[PDB]
Amino acid sequence: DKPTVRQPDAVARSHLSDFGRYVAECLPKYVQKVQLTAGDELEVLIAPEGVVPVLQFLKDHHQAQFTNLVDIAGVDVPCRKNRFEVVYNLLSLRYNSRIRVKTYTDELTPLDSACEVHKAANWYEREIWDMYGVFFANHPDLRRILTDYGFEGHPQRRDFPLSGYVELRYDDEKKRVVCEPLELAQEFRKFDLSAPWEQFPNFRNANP
Amino acid sequence: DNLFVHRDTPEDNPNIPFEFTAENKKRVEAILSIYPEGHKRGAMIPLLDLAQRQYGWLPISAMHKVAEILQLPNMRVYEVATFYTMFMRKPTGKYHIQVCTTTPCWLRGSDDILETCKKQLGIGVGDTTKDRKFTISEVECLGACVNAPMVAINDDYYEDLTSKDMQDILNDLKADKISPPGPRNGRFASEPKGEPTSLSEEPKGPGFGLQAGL
Amino acid sequence: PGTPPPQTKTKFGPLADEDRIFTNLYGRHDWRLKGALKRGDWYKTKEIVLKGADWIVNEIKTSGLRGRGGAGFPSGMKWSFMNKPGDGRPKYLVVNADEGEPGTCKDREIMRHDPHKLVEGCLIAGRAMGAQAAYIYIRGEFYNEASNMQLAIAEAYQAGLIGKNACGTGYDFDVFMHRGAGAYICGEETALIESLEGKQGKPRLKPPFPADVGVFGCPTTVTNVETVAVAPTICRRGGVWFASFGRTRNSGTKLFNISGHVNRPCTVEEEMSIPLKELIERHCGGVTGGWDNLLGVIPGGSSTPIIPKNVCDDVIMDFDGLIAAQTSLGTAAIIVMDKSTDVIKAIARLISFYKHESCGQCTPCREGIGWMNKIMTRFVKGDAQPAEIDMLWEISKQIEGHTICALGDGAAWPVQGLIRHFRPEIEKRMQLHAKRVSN
Amino acid sequence: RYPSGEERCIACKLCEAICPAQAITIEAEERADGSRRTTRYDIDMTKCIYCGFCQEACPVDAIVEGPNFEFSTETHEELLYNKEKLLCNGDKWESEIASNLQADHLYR
Amino acid sequence: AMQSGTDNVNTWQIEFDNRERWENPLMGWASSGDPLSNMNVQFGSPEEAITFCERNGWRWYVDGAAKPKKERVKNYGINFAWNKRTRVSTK
Amino acid sequence: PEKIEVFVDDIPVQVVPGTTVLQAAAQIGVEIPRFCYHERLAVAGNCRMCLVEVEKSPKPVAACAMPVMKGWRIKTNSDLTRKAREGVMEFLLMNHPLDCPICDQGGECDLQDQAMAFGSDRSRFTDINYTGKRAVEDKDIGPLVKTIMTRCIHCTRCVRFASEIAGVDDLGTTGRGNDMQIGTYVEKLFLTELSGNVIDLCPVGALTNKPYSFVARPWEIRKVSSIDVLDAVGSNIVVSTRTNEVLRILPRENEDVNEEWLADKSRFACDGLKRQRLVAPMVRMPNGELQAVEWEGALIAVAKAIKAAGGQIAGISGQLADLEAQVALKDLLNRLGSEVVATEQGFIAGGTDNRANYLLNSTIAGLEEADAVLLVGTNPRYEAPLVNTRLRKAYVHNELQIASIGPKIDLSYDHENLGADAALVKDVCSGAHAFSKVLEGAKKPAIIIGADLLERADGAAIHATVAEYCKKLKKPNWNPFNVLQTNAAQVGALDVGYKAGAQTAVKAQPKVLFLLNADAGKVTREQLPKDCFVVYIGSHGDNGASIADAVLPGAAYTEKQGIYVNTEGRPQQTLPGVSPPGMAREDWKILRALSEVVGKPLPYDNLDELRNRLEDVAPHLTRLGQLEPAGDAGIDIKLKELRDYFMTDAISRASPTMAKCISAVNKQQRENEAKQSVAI
Amino acid sequence: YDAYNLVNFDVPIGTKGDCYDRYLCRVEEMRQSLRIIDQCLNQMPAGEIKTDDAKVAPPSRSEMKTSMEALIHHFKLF
Amino acid sequence: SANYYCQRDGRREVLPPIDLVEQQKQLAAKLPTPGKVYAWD
Ligand SMILES: Cc1cc2nc3c(=O)[nH]c(=O)nc-3n(C[C@H](O)[C@H](O)[C@H](O)COP(=O)(O)O)c2cc1C
Ligand code: SF4
Ligand code: SF4
Ligand code: SF4
Ligand code: SF4
Ligand code: SF4
Ligand code: FES
Ligand code: FES
């Protein structure tokens, strides 16, 4: 027996596999790929034109009441052609389950706002807009929610620096908090924590 | 307590010379002429042992002389003479007593033989005497394992020993007298003792057991 | 083609003195050339080396002669690897001669008492594989044996039996000499290649074979003293007389030496597949204190696992019967151990021998053999937990098969046999030490 | 420090590698007798978050969380701790630190 | 070069040119006004990095293309050879 | 040579016969962990980490020495392979010292990364409380190598690199069993110009960089890719910069230039970047001594001396000068009415017009395929030692016969010394000499001529005749004419059109003599006139700055971005690792600012328009890393010992490590001479 | 998650949804957390605190200062 | 004894996620719910 290895839940595997084949059968227009990851989590990989009609479907069907939307997450992967991906995590209280709906979006290409489906997307879709520049069309008001009012740029992209571009200091000549180009007293020491030997042989050919 | 690195001992420095005797130079030439041309490095091991047939042990000057003969650098001779066990880089006395400690000799009481010789000479293992007369070292298998309690003194096998028998042998060797080799219990060579159970008959001559067509 | 004929004989126990290959084993006759000439040696050698190499290797394949130096690899198929045409490089027969396994002393006695059989077999095998030179690698311990062999080689040179025009046949064969200095790892085939080339120790890896690259970059075959010395008797007495002894696969005649805890130590020449109890009880006395006092036997040297009394009461001593009794034969060495002495100190002495005689190239054999020596020293002392035993078995499973030559295999085998057989002895000694240190 | 008196810190830099706010700056040279011990060990206590990862990542018991917390300063630069300030803190607080490490090492 | 592994080599990356780093006047720390000295961005091919650099308006240059293939043969039998200079002297 | 079918990790691959299992698995991506196999060394089995499980086999096979045959199924990720790797690796980790917090290879140790990747998670060694572990004495190797043999795992990478590539036989393994020790039997200095690579080749860290003793850690290092300018190879290096400090210099992988090796002068010159640096602009006062002067005052002083000279100015390039600095100097002198420029190391007359006169036209990657090479008055192991590594590889792998004309030199391999007479090379061009038949009978022959032999008065004559001999012996896609010039700036200066020879600027009698980073000392005050405003634009200035009147500072090769062209003609670009100390600037920026102060400014403002002007003057000087092959080309050695090799350049002269090396080598020389003379 | 299925407790549910029901739900959460605390002190097994995979968890300081693999894993994971 | 890391290796038993559309296609050569029904009323 192996007590240091997490045992997967089979009743969260079979139900999620049957539901993944079910949602692939019910929506062949938008759903490209459904996958059951390690850790018993189901991912649906939709087209960017199907953000609203998939998240509406999982909201209102009898066999899928994913009525709760917990978080909308943006991941910036600059290697890909469409660099941003947007992940909608949905919780189903009736069937006691979770789903993740992932789509790909570029900064210039807009995305459908899920605010008509779930009202939590009134704010979460602002936050990605504050941090990646993913424009969400047909939004109630798409404003800047977390960064400063005079901030220029989206900070959580991987092409943005860690320490930012500018700093703030009080100027007693102008009697106000002015903006200066960045000069750190001690620079950020970039540690080269790269593994020269591969440790996972199961992920060697997982890219095709 | 052997060392596999060399230090500047006054008795083991390369300052002291070592030249082959002209009687031994034809033996060196014959040993070089046994092995084929281009692969004379194979004459390395019957050369360094040949120094033990002249000097008694192996200094670093003998190593340099072997490397000068074979036209190769000193470190190959260093590593070859450091690997093998008979190339005693330490000083060694006139008689090098080797007592086997390994299991087919240990089963018939080689520990009593070792303790008897250590009481007779009064020295620890791997150490020579003050007058450079006797040298002891615990050693692995030598062969002739039918005669278990043996020792080896100056490449001579002294077999089938008893503690009283080896005490008599060491008393003969301390008074400069030679001692005969072989088993000490009246047995000539390796055989069952007392009865000729095998090879009792006369051996058949030529022409016996020849197959047809040869 | 050449095949070993079936035996169809039930009892392999008794023999006759006329079937002895080594008729001067004990040295009751003249060891020199006149004694060999009056003893039937050096007879019909010219026709044997004139009938061709294919006939000689077919005779060896028909007799079914296996290896006598520690492996069950048959000698005819090994000798057939050098019937291939040469690529401009010379061919070599190399006879290994170290017998540094403890308990192994038969071929030393053949050096001291039957050297012309070894020289004639060297000439016959060199004709059989096309070799024109013979290298025999004596240890530095065997100084009188090397002097006797050099005297016999000088007598054969003076008689014209070897050298240019060997036995009046136009075949050139010079039997050379080499004297190594105190290495048990020399004795392995590729180690002895590297020691003839002038390097130290250090066996080479397998897929460049000795038949491929060999000594001095030239193809060679490494053969035992006993196989070469019984080769003229096989080539003279036919391919079925040698196959009429032993079983079908294991046909031959082997020099068995019995050492340790017997009233008469023993170096007999005996038929293969003899029972062990009959072999001990017939000649050379027996176990001291009777057969009921016998604790265990080692059927080979330090490379083979031990077998206890109840296993060895019904052991047939060929290769295949010993493999069925879960121990290798290897070279022939019967170490007899009675109940008066502990097995643990003797197995620890064998592992200390393997620690002293490993060449240190391979890392499992350099490190884990010293580990097993430390654990066996604690097992002598008794200061170990019970768990270490099976963990020590794991160390054997991390050394056996993971090394370059079979010294790691030959050192992992007897601890495996000790853990398999005498485990309650270890538990009793360790419990005695625990009760000694607790109170 | 060791009981003999030599400083414990062998400049092995796991503490700076594990410091999440990156307060520790270590610069090391070989000393005259051949030791590895530091030439610069600075901890920015205005950057240090008092998380204790450095004492867990210390192979010897060199860096340690002392019992002192009444070390409020009048001036911002006085909280930039040098190697000499840390060595003086180790000299001053050695008894309580050694008692805590004696009473706490078997938990860690 | 002190390691034989190569799992951190196969990923292309873009980086920026080094700028002025100076000693701090107060303490011995190194200070830099360059915000982009610590930003290396990973890519799976050079052409995607070219597309990224032209899309973000950066002035780019390529340090060097990868080595296509080094054909090498490793034979154990060349260590022990006859009339060849590739024979080893040690083991 | 038909390929065979091998199923590795249940994946098909077609491999040519004779390849190892490790190569056949690295063809698809999976790598086997290794300790005693390097790609550039001989295969061996001193570790057993390469034990992989092939199907229908009783024992695991050593993947770095297994010639794979047709239809083997190799299972790298099997259970038996992982059990074998864990067992062999905990055997490797049994006697190894717990020195990781005091070991300089910690964080880049192969043993740590393979313990995380393939080893077990705990120890089963319960014998450390009693009978202990193995500890061995430290061996005495000189000031470049710190030796602690307790950490050694006995893989014989160092012994194989000494025996094959380095050519010295002083390293070996002594003893048997656990007591094998990988070191010299006696206290000897392992002296070699390629000794530093052994620190790269030790997989664990028994052998350690002694200048880089206890300085920093691998994760702390910022790695910047650049080139080395100390030797002629133009070897690609990676520089360890952390917090505005040069820590060490390591080899960078390129099969064409350096092949993962580095010379000792290339590697241990990082200590010379701290000593004798130029941090302030210095102007010679009328008192007689130089004083530190601000930048504007120094620039207007040099401008006033230029206006007082009136167009009689000249400039000499340096030993370590940048290509862009030489272009800026040439543009400043040509815009000020001076048509004379110079270089420290001379050359033949008329060789500037064709490139193949001054190139190592056979590739350094191609010199390992040579069959018979002739050295005309050069010692390649002290001038450019990676060329000697290529010649050593071609010596051991191909049946190569090499003859050298000149004095008695050691090449670390055997060679026939024809003599020190000059006219004997004419015998090589006569066909009557015995080596001429070997040269015409070779498949890929070559002739290498040193630059010091081309600087002598015979010179172009010896450059002409063997070129005719090259026109007698040529093969397709092979240019056998070769020249090896020690200065890294020489090939770039002759690319941009520098009149080679310092005597061309000496005989012009300059009122203001510009100097780049030139410390060879070929020009002095006695050859110069009574008044001569010597402006030295350099980084160190051990020599050539004491005679200067306006010592301007400069950045070293690790502190600025510029191009260097090596002896084969391949342009490469260095990168700025650290900032220049004090107020030192880049040399082309200094020359552009001086041109703006004088009144005739250069048109380029930044580096991009300077590269555009480089395209304007030579189209092959901007294709960095790409070599354009040229067409046909139409006795004493100053470097013959190691102590002559150590202090050739200015950075190597300012370094204390090279002085320590010469002190240790000379101490060993007097020790050996005293022990030899005490026996007489 | 993390032995919440081995403890027994009640869940406070409001009706009106105002601030008073949420306040009563929070104080009732404080009441039920006392009996979860009581069950956690009542049953507590004697065992290890960390997982024994030493490549994901730091080893003990005695194993770090005594054995080799634990020192290598301590070095790497820190 | 009997402790091997590969028998208890937690990190190396993680696989890439299974394509659920292709899993049916390569395995074929009461409505489905994502979980059990919980009554929250
Ligand atoms: C460590 C080791 C030591 C060996 N020592 C000897 C020895 O002393 N004598 C011997 O004949 N064979 C010895 N062998 C066996 C040889 O490798 C080889 O198999 C044999 O000598 C020739 O085989 P054959 O009898 O089939 O001709 C040894 C093998 C190993 C692994
Ligand atoms: S098994 Fe041991 S004795 Fe044999 S080669 Fe390997 S290292 Fe040498
Ligand atoms: S404080 Fe501790 S962890 Fe940090 S460098 Fe010093 S000894 Fe290492
Ligand atoms: S306690 Fe302070 S110095 Fe130590 S690791 Fe945490 S933040 Fe860094
Ligand atoms: S050589 Fe490697 S494993 Fe050994 S002490 Fe140094 S870093 Fe640790
Ligand atoms: S010193 Fe280093 S390179 Fe040499 S055998 Fe030991 S581990 Fe290998
Ligand atoms: S075991 Fe003692 S000589 Fe063989
Ligand atoms: S590197 Fe392959 S077995 Fe050592």
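To match Swiss-Prot, the residue numbers of chain D are left as they are there, and the shown ones run 110-217.
Cβ atoms here come from the backbone N, Cα and C positions, even for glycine.
Annotated features in Swiss-Prot:
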BINDING   D:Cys118, D:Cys121, D:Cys124, D:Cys128  [4Fe-4S] cluster 1 binding site
BINDING   D:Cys157, D:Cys160, D:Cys163, D:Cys167  [4Fe-4S] cluster 2 binding site
DOMAIN    D:148-177  domain '4Fe-4S ferredoxin-type 2'
MUTAGEN   D:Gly199 to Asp  Disrupts mitochondrial function and results in enlarged mitochondria. Neurons present vacuolar lesions leading to neurodegeneration in the central brain. Results in behavioral defects and shorten lifespan
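Those residues of the chain, other than D:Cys118, D:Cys121, D:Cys124, D:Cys128, with a C-beta within 8 angstroms of the mean position of the [4Fe-4S] cluster 1 site C-beta atoms are D:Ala120, D:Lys122, D:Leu123, D:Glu125, D:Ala126, D:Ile127, D:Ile133, D:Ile135, D:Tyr150, D:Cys163, D:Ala166, D:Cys167, D:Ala171, D:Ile172. Cα of D:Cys124 ([4Fe-4S] cluster 1 binding site) to Cα of D:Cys163 ([4Fe-4S] cluster 2 binding site): a distance of 4 Å. Remote same-chain partners of the domain '4Fe-4S ferredoxin-type 2' (D:148-177), defined as residues 6 or more beyond its termini with a Cβ less than 8 Å from a stretch Cβ, comprise 116-121, 123-124, 126-138, 185, 188-192, 195, 198-199, 202, 205-206, 209-210, 217. Here D:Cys167 ([4Fe-4S] cluster 2 binding site) is positioned 8 angstrom away from D:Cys121 ([4Fe-4S] cluster 1 binding site), judged by their C-alpha atoms.
Each of the binding-site residues D:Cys121, D:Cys128, D:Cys157, D:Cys160 was scored by the other Cβ atoms within 10 Å of its Cβ; the lowest score goes to D:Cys160.
Highlighted here would be the recorded positions (D:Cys118, D:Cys121, D:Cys157, D:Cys160, D:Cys167, D:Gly199) whose C-beta falls below 6 Å from ligand 6, but none qualifies.
Within the same chain, the residues at least 6 positions away from D:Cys163 ([4Fe-4S] cluster 2 binding site) whose Cβ sits under 8 Å from its Cβ are D:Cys124, D:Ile127, D:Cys128, D:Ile133, D:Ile172, listed in sequence order. Neighbours of the [4Fe-4S] cluster 2 site: apart from D:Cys157, D:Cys160, D:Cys163, D:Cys167, residues of the same chain with C-beta atoms within 8 angstroms of the site's C-beta centroid are D:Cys124, D:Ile127, D:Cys128, D:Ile133, D:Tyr159, D:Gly161, D:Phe162, D:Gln164, D:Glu165, D:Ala166, D:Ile172, D:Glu174. Taking Cβ-Cβ distances under 8 Å and a sequence gap of 6 or more within the same chain, the neighbours of D:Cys118 ([4Fe-4S] cluster 1 binding site) are D:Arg146, D:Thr147, D:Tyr150, D:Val169, D:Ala171, D:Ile172.
Rounded to a whole value, the Cα-Cα separation of D:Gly199 (mutagenesis position) and D:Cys157 ([4Fe-4S] cluster 2 binding site) is 17 Å. Around D:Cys167 ([4Fe-4S] cluster 2 binding site), the same-chain residues six or more apart in sequence whose CB sits under 8 Å from its CB are D:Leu123, D:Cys124, D:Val173, listed in sequence order. D:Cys163 ([4Fe-4S] cluster 2 binding site) carries a helical DSSP state (H, G or I).
The secondary structure of D:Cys157 ([4Fe-4S] cluster 2 binding site), as reduced to three states from DSSP, is coil rather than helix or strand.
Chain F lies within reach of D:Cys121, taking the binding-site residues D:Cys121, D:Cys124, D:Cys160, D:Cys163 and requiring a CB-CB distance under 8 A.
Around the Cβ of D:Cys124 ([4Fe-4S] cluster 1 binding site), the number of neighbouring Cβ atoms within 10 Å comes to 23. For the recorded site, D:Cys124 ([4Fe-4S] cluster 1 binding site), the DSSP three-state label reads helix. DSSP assigns D:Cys118 ([4Fe-4S] cluster 1 binding site) to coil in the three-state reduction, placing it in neither a helix nor a strand. Checking the recorded positions D:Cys118, D:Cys121, D:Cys167, D:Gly199 against ligand 4, not one has its Cβ under 6 Å from it.
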